[PDB]
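Worksheet: one structure, shown below.
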Amino acid sequence: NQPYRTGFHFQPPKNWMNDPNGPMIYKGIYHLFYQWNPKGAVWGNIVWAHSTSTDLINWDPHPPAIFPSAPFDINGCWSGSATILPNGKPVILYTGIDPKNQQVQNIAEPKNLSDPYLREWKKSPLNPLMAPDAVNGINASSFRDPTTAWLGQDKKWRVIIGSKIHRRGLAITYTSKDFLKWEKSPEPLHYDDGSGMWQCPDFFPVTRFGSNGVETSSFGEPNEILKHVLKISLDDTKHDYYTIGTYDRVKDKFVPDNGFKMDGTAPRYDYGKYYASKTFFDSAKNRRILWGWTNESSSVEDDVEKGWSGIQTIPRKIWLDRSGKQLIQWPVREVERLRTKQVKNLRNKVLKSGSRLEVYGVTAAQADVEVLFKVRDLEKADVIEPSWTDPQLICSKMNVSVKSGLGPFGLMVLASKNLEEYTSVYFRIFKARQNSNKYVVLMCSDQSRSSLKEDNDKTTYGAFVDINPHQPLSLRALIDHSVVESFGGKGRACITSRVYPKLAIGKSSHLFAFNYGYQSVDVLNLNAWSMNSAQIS
Ligand SMILES: OC[C@H]1O[C@@](CO)(O[C@H]2O[C@H](CO)[C@@H](O)[C@H](O)[C@H]2O)[C@@H](O)[C@@H]1O
Ligand SMILES: *[C@@H]1O[C@H](CO)[C@@H](O)[C@H](O)[C@H]1NC(C)=O
Ligand SMILES: *[C@@H]1O[C@H](CO)[C@@H](O)[C@H](O)[C@H]1NC(C)=O
Ligand SMILES: *[C@@H]1O[C@H](CO)[C@@H](O)[C@H](O)[C@H]1NC(C)=O
């Protein structure tokens, strides 16, 4: 009755969904809460719906845990997070709205401490632990989204909240004696002028040279080398920006790396439809999982008709790149279990100027794509014009049918029978200069013809990929009907989007490997795997 729902991602079986809340692991069992509306498909009566997992793919439902049932949140149960106590106990810090509509911070512990499901959450009476008042003085309507809490070189527990002072975005921190009495720190971990409110802030360390993530309370180790990443969801831009740096424990301030603010030149986790993103430390695999919400690119009139709004992007694994100034993301390996026992392959195939070879035997609407493009003679690449600095902007000013020396060439997913409607993520190579052997790799995700219904978020997203076009260029594509996640250079580039085709659905879907550019490129290899369904609820 509806071909726009995902088969292996995650979403409620009905109604609106928002921010990802309190992601963690306890007794080998992962947990996921989130902003959910039990009444309709439009933001409302938000509650902390629950679900659990053993492979971050299959989810078992559970009745809402944090919902309005006390003064301190009688008007709403906003986003929060869960900290792992130095004994294995998992609590929660969430923003509730009290009887006089003002963002207060409340804490919540579990009931049956032995229950591996933690379905019943107990909410302290001392709540709220933190609230905007006459002394702290802050926009009571702009003090929410508390992060996970990290100890320190002492007993002092630290955490930050997202606020704003006259357009001055920041992260208010509160030191805690023993996770009960919280003192309002007289200085934000950081802040940035210009950018509005700071939402869904997240603060966590990353080892420099290591794939597996680091704990949340790790401090100055003489053997291991740590770095820090503060990410915050912006308001007036609806994107996610992070930044890497150091953390002077003295002034409890965050110091980004060599000239890098949180807005202006700040990198995005995802250069497409991403939001409310948040991480969490996996004790079991020693990795850091990254959750992201991702709006609904369909008109609301649709969310009301289809009965649902909001999907959750596949948990990603992030970590610092070798260069040290960019996070590397790549979906959880355990998801490749939904891959059909079969295997669609294609190796050593030429892509003549403006050619395209179809990928046949595969659920074109629910698969895992993956290509390795090879570019010969990089010299044929064009030299970028000055102005072209914003990735997104270039991909929007130069659609798919506009040729380039090296490009455009990538994938066409959920493509229609004869291309009346298709999606096209691809690459374009240019020279940074002319003789200073340095190239720029453009990753574009065109949405202009993603569907036939003019009423959809057709905005195209753009991004740059820090890879060396000397070797082959990678590009993966998770395919799941309405949602498509793009990955370039092994995650180095993550552009996700939402499509709603009228002809490209179910068994009527097609895939396509193209190259409509001048110079012809080669397909060193390409594997498309059909993807079975995941038990979501
Ligand atoms: O409880 C809502 C929950 O969502 C967030 C996500 O960033 O709120 C933002 O998005 C809303 C929908 O566009 C806006 O109305 C709201 O003003 C904005 O902050 C979280 O901040 C919040 O916890
Ligand atoms: C509730 O928690 C208690 C912890 O003492 C546990 O003994 C009990 O099994 C739980 N409830 C049940 C029976 O599921
Ligand atoms: C800040 O607070 C004032 C009064 O509480 C409110 O009118 C204003 O909208 C707030 N600014 C925003 C949008 O964060
Ligand atoms: C959020 O989703 C809406 C549709 O509900 C879309 O139009 C918009 O581009 C997305 N982000 C914003 C507010 O720009």
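Since chain A takes its numbers from Swiss-Prot, the residues it shows come out as 48-584.
Cβ coordinates come from backbone N, Cα and C, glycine included.
Taken from Swiss-Prot, the feature active site covers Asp66. Long-range neighbours of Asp66 (mutagenesis position) (same chain, six or more residues apart, CB within less than 8 Å of its CB): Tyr81, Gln82, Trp125, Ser126, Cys247, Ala323, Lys325, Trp340. In the three-state DSSP classification, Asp66 (mutagenesis position) falls within a strand.
According to Swiss-Prot, the mutagenesis experiment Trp63 to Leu carries this note: Loss of activity.
Mutagenesis annotation in Swiss-Prot: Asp66 to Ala, described as Loss of activity; the structure shown retains the original residue.
The 10 Å shell around the Cβ of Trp90 (mutagenesis position) contains 14 further Cβ atoms across the protein chains shown. The mutagenesis experiment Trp90 to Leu is recorded by Swiss-Prot, whose note states: Loss of activity.
DSSP classifies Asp282 (mutagenesis position) as coil under the three-state reduction. Among the mutagenesis results in Swiss-Prot, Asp282 to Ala has the note: Impaired beta-fructofuranosidase activity but enhanced 1-fructan exohydrolase activity. The residue drawn here is the original one.
Quoted from Swiss-Prot for the published mutagenesis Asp282 to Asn: Normal activity. Long-range C-beta contacts of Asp282 (mutagenesis position), restricted to its own chain and to partners at least six residues apart, with a cutoff below 8 Å, comprise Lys211, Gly243, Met244, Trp245, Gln246.
The mutagenesis experiment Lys285 to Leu is recorded by Swiss-Prot, whose note states: Slightly reduced activity. Within the same chain, residues at least 6 positions away in sequence whose Cβ sits under 8 Å from that of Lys285 (mutagenesis position) are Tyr322, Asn342.
For the published mutagenesis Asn342 to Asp, Swiss-Prot gives the following note: Reduced activity and glycosylation.
Ligand 1 lies under 6 Å from the Cβ of none of the mutagenesis positions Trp63, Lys285, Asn342. Note on the mutagenesis positions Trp63, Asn342: the fewest other CB atoms within 10 A surround the CB of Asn342. Secondary structure at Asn342 (mutagenesis position), taken from DSSP and collapsed to helix, strand or coil, is coil.
Checking the mutagenesis positions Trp63, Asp66, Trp90, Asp282, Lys285 against ligand 4, the ones with a C-beta less than 6 Å from an atom of that molecule are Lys285. If you measure from the Cα atom of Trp90 (mutagenesis position) to that of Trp63 (mutagenesis position), you get 6 Å.
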